[PDB]
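Enquirer: Structure below; questions to follow.
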Amino acid sequence: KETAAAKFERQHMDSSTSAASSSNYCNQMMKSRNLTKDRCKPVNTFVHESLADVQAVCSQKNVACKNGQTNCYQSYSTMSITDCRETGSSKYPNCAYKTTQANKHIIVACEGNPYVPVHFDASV
């Protein structure tokens, strides 16, 4: 089945764009990445950086995850991110999301060999 590392890339990477380009980004992306298949994932962050710059955070600042886990890392630098949050108009199967574009530091949980990101914890 899909690895946790490949699931991270499918849910959270969008190297192909520098920022979300319209208020429709999120509905388009959330859909095409298969995130609205069984239900509407409520919150999801997209990261508009290179995969290597995102994999490198697993060697930057070590911070506790929100849940208390010790395998989280905060990026030394701000990154271009898009947060997608479900709207009051959202009704499965028609998920509807609000697109917010920002530059913030990200916090991911890493695991494995090579040690790469497996979960997006937060943006700061």
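Here chain A follows Swiss-Prot, giving residues 27-150 in order.
Yeah, the Cβs are placed from backbone N, Cα and C, and that goes for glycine too.
Pasting the relevant annotations from Swiss-Prot:
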type: BINDING; residues: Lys33, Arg36, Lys67, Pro68, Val69, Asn70, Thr71, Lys92, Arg111; note: substrate binding site
type: MUTAGEN; residues: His38 to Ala; note: Loss of activity
type: ACT_SITE; residues: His38; note: active site, proton acceptor
type: MUTAGEN; residues: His145 to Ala; note: Loss of activity
type: ACT_SITE; residues: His145; note: active site, proton donor
Enquirer: Measuring C-alpha to C-alpha, could you say which of the recorded positions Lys67, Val69, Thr71, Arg111, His145 are within 10 Å of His38 (mutagenesis position)?
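Expert: Those near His38 (mutagenesis position) - Cα within 10 Å - are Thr71, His145, in sequence order.
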Enquirer: Which chain-mates of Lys67 (substrate binding site) that are at least 6 residues away have a CB under 8 A from its CB, listed by sequence?
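Expert: Within the chain, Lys67 (substrate binding site) has Cβ neighbours under 8 Å at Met56, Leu61, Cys121.
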Enquirer: Expressed to the nearest Å, what is the distance separating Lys33 (substrate binding site) and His145 (mutagenesis position) at their Cα atoms?
Expert: 9
Enquirer: Could you state, as a whole number of Å, the largest distance between Cα atoms of any two of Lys33, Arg36, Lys67, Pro68, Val69, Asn70, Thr71, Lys92, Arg111, the listed substrate binders?
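Expert: Max span of the substrate binding residues, Cα based, is 22 Å.
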Enquirer: Just to verify a number: CA distance, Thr71 (substrate binding site) to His145 (mutagenesis position), in angstrom, no decimals.
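Expert: One finds 11 Å between the Cα atoms of these residues.
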Enquirer: For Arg111 (substrate binding site), list the number of other Cβ atoms lying within 10 Å of its Cβ atom.
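Expert: The answer is 14.
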Enquirer: If you count the C-beta atoms lying within 10 Å of each candidate's C-beta, which of the recorded positions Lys33, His38, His145 ends up with the smallest number?
Expert: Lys33
Enquirer: Tell me, how many other CB atoms lie within 10 A of the CB of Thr71 (substrate binding site), whichever protein chain they belong to?
Expert: 22
